[PDB]
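What follows is a single structure, written as structure tokens, with notes after it.
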Amino acid sequence: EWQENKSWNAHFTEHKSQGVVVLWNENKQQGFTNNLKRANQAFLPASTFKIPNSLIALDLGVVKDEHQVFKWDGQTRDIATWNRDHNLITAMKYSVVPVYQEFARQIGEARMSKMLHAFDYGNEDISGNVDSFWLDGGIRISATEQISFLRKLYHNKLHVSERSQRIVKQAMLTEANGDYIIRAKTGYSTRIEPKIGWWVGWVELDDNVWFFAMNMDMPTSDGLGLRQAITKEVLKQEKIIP
Ligand SMILES: [Cl-]
């Protein structure tokens, strides 16, 4: 059911890094990773938490739809793309933390905790500040746990409406061409050691879906592009994409 291929470590060590890639073949119900241990180590989700946060905000009516505009609060931040109005689509595309921080305040501790428990999401622990726990609080999730959660979302099996799940999968759209569709979300965790980058999602093919979750050491922001680049290299090596 699970195969470990330690030779895949070269994808990371060739960049003087370390990490884990986890792949799941939905048709064959088989998993693959370079490192079974790190596949099951729990890290802060950071901006990958925008997936469950979006679902909860939609299902409770905090967010009406993917067109609702969340106005910039006029506070100049160091990420230029954050100093503008957003909707759900652009907020997920540019990982706009302050928009999702307001979602979390409106959701509130009680409803956030119950919903993460309903999702079986990570360690389901929101200890910390309700507007920052996915960045520096107690919540943790592993790469294998990300895949379990994503599989439920793909199949509309989470305990929110079908509509909420369809909208979030639309907002996850990252790449599409004649060969495949990728729906995914990046993450970048710097407030608690070890600093890591994430990329989680799946690849839609004509007759199969491959789920993936990866994290890697990220001592500086200079390496953030390696999250997608390495993952796609693995997908190409394994003949999942051309
Ligand atoms: Cl779509």
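By the numbers in Swiss-Prot, the shown part of chain A spans 24-265.
How was it done? The header gives X-ray crystallography, 1.8 Å.
The backbone N, Cα and C atoms fix where each Cβ goes, and this holds for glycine too.
According to Swiss-Prot, the protein has these features:
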type     : residues                     : note
ACT_SITE : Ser70                        : active site, acyl-ester intermediate
BINDING  : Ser70, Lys73, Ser118, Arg250 : beta-lactam binding site
MUTAGEN  : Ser70 to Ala                 : Does not alter thermal stability
MUTAGEN  : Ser70 to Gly                 : Increases thermal stability. Abolishes hydrolysis of cephalothin and decreases catalytic efficiency about 60-fold with respect to ampicillin
MUTAGEN  : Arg189 to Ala                : No significant effect on catalytic efficiency with respect to ampicillin. Very little reduction in dimerization at neutral pH. Predominantly monomer at neutral pH; when associated with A-206. Slightly decreases thermal stability. Significantly decreases thermal stability; when associated with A-206
Under 8 Å Cβ to Cβ from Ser118 (beta-lactam binding site), same chain, six or more residues apart: give me those in sequence order, or none if nothing qualifies.
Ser70, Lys73, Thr209, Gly210, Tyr211
I want to check the contact list for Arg250 (beta-lactam binding site): same chain, sequence separation of six or more, C-beta distance under 8 angstroms. What comes out?
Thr209, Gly220, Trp221, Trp222, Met237, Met239
Please identify which of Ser70, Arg189 has the densest Cβ environment, defined as other Cβ atoms within 10 Å, among these mutagenesis positions.
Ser70
Measure from the Cβ of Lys73 (beta-lactam binding site) and count the other Cβ atoms within 10 Å, all protein chains considered.
27
Suppose the beta-lactam site is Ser70, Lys73, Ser118, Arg250. Which further residues of the same chain have a Cβ inside 8 angstroms of that site's Cβ centroid?
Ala69, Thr71, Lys208, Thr209, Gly210, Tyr211, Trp221
